[PDB]
Amino acid sequence: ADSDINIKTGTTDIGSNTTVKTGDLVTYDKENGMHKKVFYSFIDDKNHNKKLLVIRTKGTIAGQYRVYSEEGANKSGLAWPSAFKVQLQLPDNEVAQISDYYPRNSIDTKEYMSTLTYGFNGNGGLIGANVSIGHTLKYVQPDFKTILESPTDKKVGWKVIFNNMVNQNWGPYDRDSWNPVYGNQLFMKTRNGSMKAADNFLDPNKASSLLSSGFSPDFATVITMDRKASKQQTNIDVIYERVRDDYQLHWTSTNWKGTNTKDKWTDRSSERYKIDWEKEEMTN
Amino acid sequence: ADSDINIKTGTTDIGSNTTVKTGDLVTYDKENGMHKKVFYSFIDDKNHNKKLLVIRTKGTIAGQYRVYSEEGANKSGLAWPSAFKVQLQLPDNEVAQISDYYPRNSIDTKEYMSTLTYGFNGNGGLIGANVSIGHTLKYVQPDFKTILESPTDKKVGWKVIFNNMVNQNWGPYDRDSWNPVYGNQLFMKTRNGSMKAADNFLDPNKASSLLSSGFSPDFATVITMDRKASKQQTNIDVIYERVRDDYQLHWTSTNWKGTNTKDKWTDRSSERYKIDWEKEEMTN
Amino acid sequence: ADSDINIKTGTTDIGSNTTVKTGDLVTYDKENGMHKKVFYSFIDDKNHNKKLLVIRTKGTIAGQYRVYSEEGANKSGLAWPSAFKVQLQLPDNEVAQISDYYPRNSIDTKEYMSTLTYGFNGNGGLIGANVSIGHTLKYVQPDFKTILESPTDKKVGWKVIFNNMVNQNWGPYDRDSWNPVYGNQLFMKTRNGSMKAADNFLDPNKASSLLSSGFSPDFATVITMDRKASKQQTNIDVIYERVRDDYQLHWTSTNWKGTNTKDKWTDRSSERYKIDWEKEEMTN
Amino acid sequence: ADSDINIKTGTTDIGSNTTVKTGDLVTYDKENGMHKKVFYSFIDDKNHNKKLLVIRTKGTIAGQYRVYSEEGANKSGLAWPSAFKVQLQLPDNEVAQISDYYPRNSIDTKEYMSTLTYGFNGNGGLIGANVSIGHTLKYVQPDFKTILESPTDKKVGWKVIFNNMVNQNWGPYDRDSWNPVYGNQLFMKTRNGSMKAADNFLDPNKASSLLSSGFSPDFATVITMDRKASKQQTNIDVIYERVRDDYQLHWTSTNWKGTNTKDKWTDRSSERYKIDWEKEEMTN
Amino acid sequence: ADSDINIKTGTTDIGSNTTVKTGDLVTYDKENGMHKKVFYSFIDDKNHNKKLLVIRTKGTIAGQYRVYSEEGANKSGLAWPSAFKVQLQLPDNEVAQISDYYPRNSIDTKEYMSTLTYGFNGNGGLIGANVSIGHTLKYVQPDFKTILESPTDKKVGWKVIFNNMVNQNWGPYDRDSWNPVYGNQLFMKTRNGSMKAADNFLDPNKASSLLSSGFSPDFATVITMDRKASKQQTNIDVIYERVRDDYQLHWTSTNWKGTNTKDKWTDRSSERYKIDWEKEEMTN
Amino acid sequence: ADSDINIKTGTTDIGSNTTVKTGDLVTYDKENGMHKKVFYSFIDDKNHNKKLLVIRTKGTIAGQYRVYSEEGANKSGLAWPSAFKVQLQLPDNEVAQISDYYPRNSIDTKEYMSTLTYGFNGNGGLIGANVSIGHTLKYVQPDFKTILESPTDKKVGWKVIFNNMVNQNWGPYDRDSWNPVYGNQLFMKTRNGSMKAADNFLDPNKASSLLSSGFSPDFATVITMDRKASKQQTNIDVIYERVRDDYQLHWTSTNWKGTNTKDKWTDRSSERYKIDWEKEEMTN
Amino acid sequence: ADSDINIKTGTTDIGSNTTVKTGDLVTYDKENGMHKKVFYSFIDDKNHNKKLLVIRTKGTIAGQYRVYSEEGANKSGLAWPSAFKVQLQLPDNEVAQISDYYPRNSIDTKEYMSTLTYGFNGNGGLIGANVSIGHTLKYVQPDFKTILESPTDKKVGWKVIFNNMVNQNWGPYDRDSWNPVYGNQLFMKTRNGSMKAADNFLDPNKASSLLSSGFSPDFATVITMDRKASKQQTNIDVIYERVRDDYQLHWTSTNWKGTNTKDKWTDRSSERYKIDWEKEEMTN
């Protein structure tokens, strides 16, 4: 892009020959098991008109993939995290504004084709099967899709939701995955087994790593502030969320039918913060 | 290209050993939900005869993918954005001129072939089926095609229109996608379901990310101005648009037939701007 | 190549530790809708015996893809650009000479093979079907082929002609694409439709981007001049062309048969220019 | 990411123009055969508010893949390592905190498709076989999955567990791999052989290299400490583990049926360590 | 290679910290339409014992792809270039010697294996069909093969000959391509057409770009000379060739049979040159 | 990894702004035909607490692929090297310790999924053929697998053993490769031939290059030593091994049955060495 | 490797901040048509204990692919080069030793798995067809294999032998390629033709480029010498070889059967040389 306009590389960039102020803020949630890391770097480029503070939202959010409760030798349920979210918010009254953020929403690329279709040899003719022709396509489906919640001048949000999961190397089961005979098969182990329901749950290790241990954010954001602002201080609200579902399962005495509610429980490890732009330091 | 003429890399470039002026202008639309970011960098290279101001049109445009209205337990509609556009315009009287822009329109590459065709073994002969031979091809179709509206010395425009969308992992449905029995199936959930029409709409998360939250421009442009101009100031008109369609659906008591009008509503978050070339600053 | 002779990289290059003169010339065609950009960079390397001026032919040429005329509810035509050309010419009397140019004409790579052929099991024998064996191949066909018109010491020409186009994801139709029953199907929408012919044309957005808006040159050239020339000035003739065709269509009351003439109309946005080698500046 | 916000590369980084202190600590387990390497590098960047000590956990853990015992000409067993783990722990009372770690848990990418499905030619119709359509998919399964145990402010853990193994180039056998007739076939050599059971074990060289010799960690971690801490010293607990299983096998006089217990034995080469932050040295 | 011996990159190279002399020689053939470009760069490295002059043979050779003559409404011919050659020669008496040249002759890589062959189920047995097994292979065939004519201390030659060409996307026709019924089909348009033979020739644009306009050399060579030579001057003979064939065609009143002679005509734009090693300049 | 923690590249590295001592030790085995090369480089980084001497084990080990003996017109054998090994050892009493080594043992990656399996159309149902489903898989098998012998604080060992070999482009024969009718076919030429057995051996050139000439180590190791050690000297034991097998073959008057013993003969070109850490030199 | 031990790149290398002596030696064989180029670069690194002279064996060896003799209208032969070899030798008495060489012998990588095999549906059972299962495999076979002759402290040799060749795009014929009916088909043109045998030979241009013109070595070697040697001079013996075969062919009056002898003739362009290590110059 930059070099495509024949501009020398790095000419239209920022963060050079200046004294920046980085930092390190670490916080842990003893109850929800959520790790927090908001590594920052203040930018005060002279050529750049406004101030900057690139916010790197590191850390991790645990999974808590465990059997929360059992209700008999044939009935039991499991709670698993379904959507880790980070909706950072900035108070309206503050003049500070979000101006750039990564990741973002990118186009999804398909690859469609057509193999063979003709009216044979021995054989007005506007059959409806004209769409019933070669339809070869291809694309990929990551199990967790890092979406970007539609931001604004105040709130920048992300949502890493559950797309689908493969079980027993058979069927890309998703958040609904309903089979009338067997119910849902998201984390099943035996279809017609007679084992204990609490113990008849798919092993967390042989599944996606995100569910078992957790997920680690690596998202980034920059907030821009007027250089001539009287008060060089704002409020950063960091919010780590989790959406546990209720993947219940019961034995119909013939096969195991399971039902999963949507967003049964939520967690919110919100945390206030203060930015000392004058000191170019994010106070803990 | 440059090195292919044996020129040393970077010799025929601009933006070196000079003092450039960058900046930051952020604006948000409280009603249309449109974000605006026009990050700029003034260029005043001595070897280069004219002035420059590379305009980087960042920001985002929301999607507003929601059920706008319902008209009964069997009839309802949805409004979804179809074409985000950025048609920046510059007044005619101003001597400032656009000279380069990215992205542009690139050639589309196919890959055609032929598998097998012959007159068997046991078998003048100019059958019409000579085109009915091996026709294997391959290419890709992004769901949103970032077109470049044919620019001029004043107006440089872009249009990120909707190419197609895949639903239920079955059929690359597009802006027309008409099936006489079922109507349009762009965002359907159940074909023969009996659920509420307002609630019988495909979930925004399991679709393209652009529709749900929105789309973020990353387009760039440069306007060149005479170095000996008496008045070192022009007018930049930044325009963010959206084209919501009207994807209604109704139950024929047998199956759900939906119709989508074209360009039912539009939005235009136009914004005047002033460039202080003398100050090498884009005033807010 | 250079390093293959064990020469240090960049040793046999030009454009280093010297003062070059770049520039910017912008011009627009109010009638033909053609943009012009001849970004230049003068080279006066001391080690290099001759002078240089690398000419970068940027800009764009509009498409003007519109329904030029209609001749009844069943007969109508469309004019679409078929070959954008840039034939720069330099007057013969001038000693200035072209010496290098990019792009050029490159070899086309096929990939041929053979799957299976044998005289079975139960089965002198020099059948003509010895060529009727495994014939698997593969290669790519870009829709617009940037050819290099055979240059000389005076004229360097390019021609970006139309190779083929895919319609309805069915058939790589080309500049002739004749089917006796249906005529030409380059930009058809309905084969047996009853809609208005002027409105029965394939949408420009769902086709190649070049036809709808236009095409943007990025070609480059260098002209070399004697360093001891008495008159340090020549004449650059920049020429942007377009070849609109006449893709008419008519309804045979059974199906739509269309005919496309070849090179029905042309445009030539020729422009004289003057090079001030003494000033190392391209005067507008 | 960094350059996507147009920041100059390396601007938002640490570890520059400062005097760091590296080191080398080597320790070996004469009994368990575990190698230990905790290569370290102290960081005291002035711009960075806190202290750092990036911990590189090199070394190796042997496999001890040998026939531990035999119980007759037809019955014998083998002990093989199933899960190498490194759960470094830091005492709670110490203010030192973990802030970043690599590797982490990444999304798993599938690639799903659909080949062909239609209601033929000669042939309401809501068959249950609508999911019985083209389901072409592909992905990769590494035999050892480097998982990241859900960390916290004190404990950062890893677990390189056994995913699956291919035997005789036939069947991706895993940790359960139960066939009722033949039992488990993880490390079998002959299915209906009459050879000695202790000698009827798959050769360690023609299997995964990890089991035979061992596995070498290359994991990394950084602990951050308050710069104004009164006591500049903490306690690093490095722990190398192993989980030997009991892959026994017996001859049923017709075929060899083997059973593998889960986590029969474990090893823990825990090692206390002391960090002299004042000296910027990790004492052995 | 160099770094594989642990040598620092660039240590065993030439052309550093020295004053080289480049240049520019341009010449055009007003009759044969051949462009000549012998861009040069003198090398006088002190560490290197001998002198150098790396010769870069740029320029182009036209195609002259036109209907040379017609001999009736059914008989006509076409002349097309078949082998562009550059055989640079240096006089024997001169002590100057060629020492390195690019391109060179490289190995051709195949990729072969077997799919399936077995003696079925129901079925000494040394059938001759043991070679009639899986023969899947793959490789590529460029249409023009840049061969390196076997050089010597005096003559360094190249030959870019015609390998094959694809017509009508059907059959990789080559320099012989004989079919008894239809003759040769190298540049045919209609097999059983009744159109004028002079006009019944494949369009040059829809074929390889080399034939229509021409081909551009980019070959390189270096000649090494004794540093203590009394006479610091030699003679460079640059030779650009072309081999037009005679692709005639005639109508047998049933189908068009064409014959192509081999090397019917040739062209030789030889050019003497003088090297002033003392001046480190290639005089025109 | 390093940059993933946002550390500047090269910050956590060693071997900079210091004076290192390299060297060159060459030795050849006149009898076993083993070449020895232990290229070294002493490291004395001030920031690094300990000393270093990176040991690069270059050289080669011959193959000696020849017909060692013949025992009649129908019986003969061949000796071929099966496992080149380099087990460097360091005496226990010496405080010097191995701390890092490359290559190491890496995970093996498969690629598995399913094509198609269903219960047809016209057709409780827990058939054992549920594993008999789409089992498409693929991976690579190098013929010589560079394993890493499980090291310790004293001995670091490698073993490049024979995985498999392809003969006659038919069958990936391995170290056992037993066919009851034909015996082993590792290096056979004719299955039912009548030629001399000593001459009926597969040509060494049309096989793997390692067997014919030999194999060249490129392995590396580093030993770390206490900086405050009283005696700055240890003993490096370099050992190059070879494991010739006995691939005999005999004619059963119908077909050639061959047998290959395991590890029939071995060679050990052990060599003592002395490191003068004080001189920073490896004495020959 | 180097950076894998966390060593800074280039730390354990040679050839830096020192004055090296390159050179240029050119020689041509007027009879055998062999070019000779032994480009050299002396290395005298102070840190490195020994001396160095990296030998780059450039040049070329002609092919002489011509019809050597004809013996009747039906019988004729062709001589073609089969194995270009470079066996450089150094006299035993000289202390100079070879220590590193490129290219070397590398492992060959296959890619094998199974597609489908099962005992059907309607169908102890240890059939011999258990090896008759999915055997999909793939790998590459270059036509000329650059082998490394097993070197020693004195002689370093290479051998670029003929692997196979494809004729008529049908069959990868090799050095034996015997078919009883047609004989050898290495360079045949017509199988049942009646043309002159001397003229019935495959055209050299439509075959591998190596045979027609020749092959160009690019091999490299380094010889190391004691720095304290009394006599700083040795003897380099450069040897370029060729192995012409005798590919005769005769007409059996039904088909053309050809026989090719092995190594019928050889050539040896040996050349003595002298190294002046004191002068750091390779005298011609």
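What you see of chain A is 27-149, 159-319, where the numbers are those given in Swiss-Prot.
Header lists the method as electron microscopy, 3.8 Å.
Any Cβ shown, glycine's included, is placed from N, Cα and C.
One entry in Swiss-Prot concerns the mutagenesis experiment A:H61 to I, L, P, R, S or T. Its note says: No oligomerization nor hemolytic activity, wild-type target cell-binding. A:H61 (mutagenesis position) counts 25 other C-beta atoms within 10 Å of its own C-beta, drawing on all protein chains shown. Look at A:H61 (mutagenesis position): DSSP puts it in a strand.
Record note (Swiss-Prot) on the mutagenesis of A:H61 to L: No hemolytic activity, reduced oligomerization, not toxic in mice, no effect on ADAM10 binding.
Cβ-based neighbour count (10 Å, all protein chains) for A:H74 (mutagenesis position) stands at 20. The secondary structure of A:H74 (mutagenesis position), as reduced to three states from DSSP, is coil rather than helix or strand. Looking at Swiss-Prot, the entry for mutagenesis of A:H74 to I, R or T says: No oligomerization, altered hemolysis, near wild-type target cell binding.
Among the mutagenesis results in Swiss-Prot, A:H74 to L has the note: 7% of normal hemolytic activity, reduced toxicity in mice. The residue drawn here is the original one.
For A:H170 (mutagenesis position), applying a Cβ distance below 8 Å and a minimum sequence separation of six or more within one chain yields A:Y138, A:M139, A:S140. According to Swiss-Prot, the mutagenesis experiment A:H170 to L carries the annotation: 16% of normal hemolytic activity.
The DSSP secondary structure for A:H170 (mutagenesis position) is coil. Swiss-Prot documents A:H170 to L, P or R as a published mutagenesis change and attaches the note Decreased hemolysis, wild-type oligomerization and target cell binding.
In three-state terms derived from DSSP, A:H285 (mutagenesis position) belongs to an extended strand segment. The Cβ neighbour count for A:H285 (mutagenesis position), using a 10 Å radius over every protein chain in view, is 17. A:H285 to L appears in Swiss-Prot as a mutagenesis experiment; the accompanying note says: 46% of normal hemolytic activity, slowly toxic in mice.
Listed in Swiss-Prot as a mutagenesis experiment, A:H285 to I, P, R or S is described as follows: Nearly wild-type oligomerization, hemolysis and target cell binding.
With 9 residues unmodelled in between, A:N149 and A:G159 have Cα atoms 13 angstrom apart. Checking the mutagenesis positions A:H61, A:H74, A:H285 against chain B with a Cβ-Cβ cut-off under 8 Å leaves A:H74.
Across the structure, A:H61 (mutagenesis position) and A:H285 (mutagenesis position) are spaced 34 Å apart at their Cα atoms.
The separation of A:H285 (mutagenesis position) from A:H74 (mutagenesis position), Cα to Cα, is 62 Å. Taking 8 Å as the upper bound (exclusive) on CB-CB distance to chain D, the mutagenesis positions A:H61, A:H74, A:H285 give A:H61 in sequence order.
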